[PDB]
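Right, one structure below, let's go through it.
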Amino acid sequence: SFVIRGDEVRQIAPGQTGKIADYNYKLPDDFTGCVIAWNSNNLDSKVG
Amino acid sequence: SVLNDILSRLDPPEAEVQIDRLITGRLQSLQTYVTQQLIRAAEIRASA
């Protein structure tokens, strides 16, 4: 579980290319699973 | 047709798709070749 920008969601895929895909969370070309995403924006609201 | 040209160019997922096609083609071609060799081998063997 982690948080990314909404546009970024395309990255979380097997053997995918992208910054997060290369630098932070990479799924294997073999992978089996499902990915779910939603805007925690209300939650992610701080003054800062 | 140049395998490296695929590998150099494409993201891994697409590369595998293109490569799989190329392999399928070459494999089919190699199998056709081997089949040709085998059938010819029969003709040659009959001759032998």
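Note that chain B carries Swiss-Prot numbering, so the residues on display, from first to last, are 975-1022.
Looking at the header, which is where the method is noted, we find electron microscopy, 3.5 Å.
Every residue, even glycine, has its Cβ placed from backbone N, Cα and C.
The annotation that Swiss-Prot gives for the naturally occurring variant B:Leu981 to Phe reads: In strain: Omicron/BA.1. Using a 10 Å radius centred on the Cβ of B:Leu981 (variant position) and all shown protein chains, the other Cβ atoms total 13.
Within the same chain, no residue at least 6 positions away in sequence has its Cβ under 8 Å from that of B:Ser982 (variant position). What Swiss-Prot says about the natural variant B:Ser982 to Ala is this: In strain: Alpha/B.1.1.7.
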